[PDB]
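Novice: First, the structure itself, so that you have it in front of you.
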Amino acid sequence: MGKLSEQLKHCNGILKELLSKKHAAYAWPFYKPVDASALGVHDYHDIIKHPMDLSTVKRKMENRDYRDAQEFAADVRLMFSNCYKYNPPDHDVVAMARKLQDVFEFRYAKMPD
Ligand SMILES: C[C@H](O)COCC(CO)(COC[C@@H](C)O)COC[C@@H](C)O
Ligand SMILES: C[C@H](O)COC[C@H](C)O
Ligand SMILES: [Cl-]
């Protein structure tokens, strides 16, 4: 598949961290694709045109779908944005998203040049 670039190695590290036990208390809703029918959110796919979640990001990284760090970051941010779009701003899951996004943005900002 070829070695990830230095920047994508950093991205992969961030991704592993987002999936790790120490963040699980707020990361878990983002682990897998939203199963709209299971949750009874029958409007989800009308509102969210481009679903994204951490398992999908992981598969894309493994498959070398991301050609650079920017493409990776856009997907992670899309995942958070979908949460902010679908849910009311006082929802517990929105607070979880904000916390995980803090983890993400601060470490993404430490990207090697
Ligand atoms: C503390 C609990 O209320 C957290 O609920 C999460 C869930 C239920 O497991 C899944 O959220 C997935 C994110 C990606 O939106 C909230 O589900 C409602 C819509 C899908 O957000
Ligand atoms: C909570 C906002 O949607 C995302 O903020 C990220 C910042 C690094 O805390
Ligand atoms: Cl972006």
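Counting starts with 1 at the first residue shown.
So how was this one determined? The header says X-ray crystallography, 1.2 Å.
Any Cβ shown, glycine's included, is placed from N, Cα and C.
Below, the features straight out of Swiss-Prot:
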type    : residues                           : note
MUTAGEN : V34 to A (Swiss-Prot position 376) : Abolished binding to histone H4 acetylated at 'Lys-12' (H4K12ac)
MUTAGEN : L39 to A (Swiss-Prot position 381) : Reduced binding to histone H4 acetylated at 'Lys-12' (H4K12ac)
MUTAGEN : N87 to A (Swiss-Prot position 429) : Abolished binding to histone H4 acetylated at 'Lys-12' (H4K12ac)
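Where in this structure would I find these features, and how exposed are they?
Specialist: When other Cβ atoms within 10 Å of the Cβ of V34 (mutagenesis position) are tallied across all protein chains shown, the result is 19. Following the DSSP three-state reduction, the secondary structure of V34 (mutagenesis position) is coil.
The Cβ of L39 (mutagenesis position) lies under 8 Å from no Cβ of any same-chain residue at least six residues away in sequence.
In the three-state DSSP scheme, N87 (mutagenesis position) is classed as coil. A C-beta separation below 8 Å, combined with a sequence spacing of at least six in one chain, links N87 (mutagenesis position) to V93, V94.
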